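Right, one structure below, let's go through it.
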Amino acid sequence: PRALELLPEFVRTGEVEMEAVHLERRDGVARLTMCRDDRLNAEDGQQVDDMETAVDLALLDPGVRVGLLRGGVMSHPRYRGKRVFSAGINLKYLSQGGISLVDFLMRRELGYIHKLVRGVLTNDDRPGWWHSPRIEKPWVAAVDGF
Amino acid sequence: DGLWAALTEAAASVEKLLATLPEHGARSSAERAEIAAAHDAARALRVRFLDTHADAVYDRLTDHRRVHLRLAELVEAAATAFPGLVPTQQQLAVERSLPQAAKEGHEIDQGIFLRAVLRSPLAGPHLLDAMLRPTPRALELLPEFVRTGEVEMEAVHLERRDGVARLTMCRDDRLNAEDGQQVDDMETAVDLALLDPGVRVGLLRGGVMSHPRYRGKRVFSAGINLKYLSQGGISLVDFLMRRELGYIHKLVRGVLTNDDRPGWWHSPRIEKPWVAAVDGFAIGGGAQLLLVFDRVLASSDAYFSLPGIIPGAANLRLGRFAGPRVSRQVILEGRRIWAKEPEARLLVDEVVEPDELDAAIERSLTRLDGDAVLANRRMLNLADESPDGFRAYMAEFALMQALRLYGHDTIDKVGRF
Ligand SMILES: CC(C)(COP(=O)(O)OP(=O)(O)OC[C@H]1O[C@@H](n2cnc3c(N)ncnc32)[C@H](O)[C@@H]1OP(=O)(O)O)[C@@H](O)C(=O)NCCC(=O)NCCNC(=O)Cc1cc(O)cc(O)c1
């Protein structure tokens, strides 16, 4: 629902800034930039919500042809000015009890990661759907740092 | 003959023009061309003089090869015994006060001199022996090092432990950037390692860094201090030549001692095996050093590169490690080699994860203890790199590097760091 909510303003603007992901359409490319500059893109329940939302927007937006996932410039003193892709699950939150089995560990595997493979299942609301019930697009990954 | 008179005439014209002309940067194109033409006429005669007169010159300065003079002593003594052949201590002091852009390049004259000396089959090897002798600073500090197993210097911390000379390069603020003082400390420490009979193997490693980007991380070397080079603080003789003829050559061949111990008839030099451990990266002169060790270790995340001046003796040695193609890739085209890619084995024996590096370093220091290793490393080095080979290279290096030190493209790029 969040992605459907934000789709009109993304088709028009070509830009969405979220807490953990900045999404930009440019030259037909959905540029997802993981932008948790303070923690090297450590993952949590919010990051998955933004990732799934962004991936959906890339897939349902007809002006996007290829996707791109890349880590943004970091602000932490050891990495200031340098991009870092991902440092994995937020271990602090995990210890503190903030990592949900359903809303994180299961949500990410069945949702946006599975949509990277198989695309988004739409309604029967466009031509083709008989052969392509899902909209899928190719994805490029660029790993800076690690 | 006639060449000394023509030389003295040409140097007189140069000092006459320098007295009357404006300062560097206030000269006109017509003026800049007059002084450049005077320099060219003078230096051409310095070459012609020494092509025939090098041996006589060196013999006067060294009592027909009866006195071993180091480089600094040699060029200074040459200036006072042969005015205009090489700059005086005074002329060099003025040069040193200027940024590289504004210098006249008097050091090139030293490049000419050292080339002619090293080209001589008689004087050449004699000067290389002089530079293999222990430095006076080390002879000074040796008893206290024998007694305390520790010496702290500005750029190098030395510690004897378990029979190992541990050199730790500890310029925490600048990634171990090299300068004239580092060479004084590096040569001094190497001497102490070699002359201390309680030392059997040496170890070179970079200390923990303090700069915010690397705080808590060891880094081997980031090469020459480019800031100092731009500012005019890199001495052709006291840095570029001293390091190649001093501590780097002593890593290969050891220190030439007096005939003051048994064995000297078969072993006039004391040499020992050396181990290097590269944390972070080895750039420039740091990467150059790796071509001279008996064991080299590196952490998985390190890289090696030689990044416009000649990279010391890398042009001499890289071909023997990596062949003609890769060595041009590294030197001419700035290829960077990563510890974990296959061809790093051309330069590195072990590549280990940082969490396993410390123990891996320790194990290597126990494996080079024999007198057999000493006999073997001597025969290996002799075959790898001959006396003629090294001397032939360093002779030409003296001039080629001298010119590169003062090229317009070098001065420009070094000032942009
Ligand atoms: C080391 C790096 C790759 C790391 O990237 P960063 O961490 O982003 O870099 P920096 O912030 O510059 O590095 C941190 C820190 O070290 C300082 N540093 C590192 N190397 C140097 C040198 N060489 N000079 C001065 N300061 C230096 C740098 O200035 C920073 O301090 P601040 O001035 O306080 O900011 C980078 O700094 C870099 O590219 N440095 C230049 C490396 C270089 O070109 N070295 C020398 C190249 N050429 C030779 O040595 C040639 C040579 C040497 C010889 O000995 C003999 C010979 O015949 C020829």
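Numbers in chain B come straight from Swiss-Prot, and the residues shown are 12-318, 323-432, in order.
Even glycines carry a Cβ here, placed using N, Cα and C.
Annotation source Swiss-Prot lists substrate binding site at B:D183, B:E189, B:222-225, B:233-238, B:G296, B:325-327, B:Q416, citing experimental evidence. What Swiss-Prot notes for the published mutagenesis of B:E189 to Q is this: Strong decrease of affinity and the catalytic efficiency compared to the wild-type. While the structure shown retains the original residue, Swiss-Prot records the mutagenesis experiment B:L237 to T with this note: Strong decrease of affinity for DPA-CoA and 2-fold decrease of the catalytic efficiency compared to the wild-type. Slight decrease of affinity for dioxygen. Listed in Swiss-Prot as a mutagenesis experiment, B:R254 to K is described as follows: Strong decrease of affinity and the catalytic efficiency compared to the wild-type. B:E255 to Q appears in Swiss-Prot as a mutagenesis experiment; the accompanying note says: Same affinity and catalytic efficiency compared to the wild-type. Among the mutagenesis entries in Swiss-Prot is B:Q299 to N, noted as: Slight increase of the affinity and 2-fold decrease of the catalytic efficiency compared to the wild-type. Among the mutagenesis entries in Swiss-Prot is B:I324 to T, noted as: Loss of dioxygenase activity. One entry in Swiss-Prot concerns the mutagenesis experiment B:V429 to T. Its note says: Slight decrease of affinity for DPA-CoA and catalytic efficiency compared to the wild-type. Slight decrease of affinity for dioxygen.
Positions of the features from Swiss-Prot, shown on the structure.
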| residue | record | Cβ contacts under 8 Å, 6 or more apart |
| --- | --- | --- |
| B:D183 | substrate binding site | B:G218, B:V219, B:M220, B:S221, B:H222 |
| B:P223 | substrate binding site | none |
| B:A233 | substrate binding site | B:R185, B:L186, B:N187, B:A188, B:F292, B:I294, B:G295, B:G297 |
| B:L237 | mutagenesis position | B:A188, B:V429, B:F432 |
| B:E255 | mutagenesis position | B:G327, B:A328, B:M409, B:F412 |
| B:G296 | substrate binding site | B:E189, B:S232, B:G234, B:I235, B:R254, B:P326, B:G327 |
| B:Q299 | mutagenesis position | B:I259, B:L317, B:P326, B:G327, B:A328, B:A329, B:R332 |
| B:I324 | mutagenesis position | B:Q416, B:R419, B:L420, B:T425 |
One finds that other Cβ atoms within 10 Å of the Cβ of B:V429 (mutagenesis position) number exactly 21
Using Cβ atoms only, which of the recorded positions B:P223, B:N236, B:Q299, B:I324 are under 8 Å from chain A? B:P223
Going by DSSP, is B:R254 (mutagenesis position) part of a helix, a strand, or coil? helix
Out of B:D183, B:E189, B:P223, B:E255, B:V429, which recorded positions lie by ligand 1, with a C-beta less than 6 Å from some atom of it? B:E189
Going by DSSP, is B:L237 (mutagenesis position) sitting in a helix, a strand, or coil? helix
DSSP-derived structure type at B:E189 (mutagenesis position), helix or strand or else coil: strand
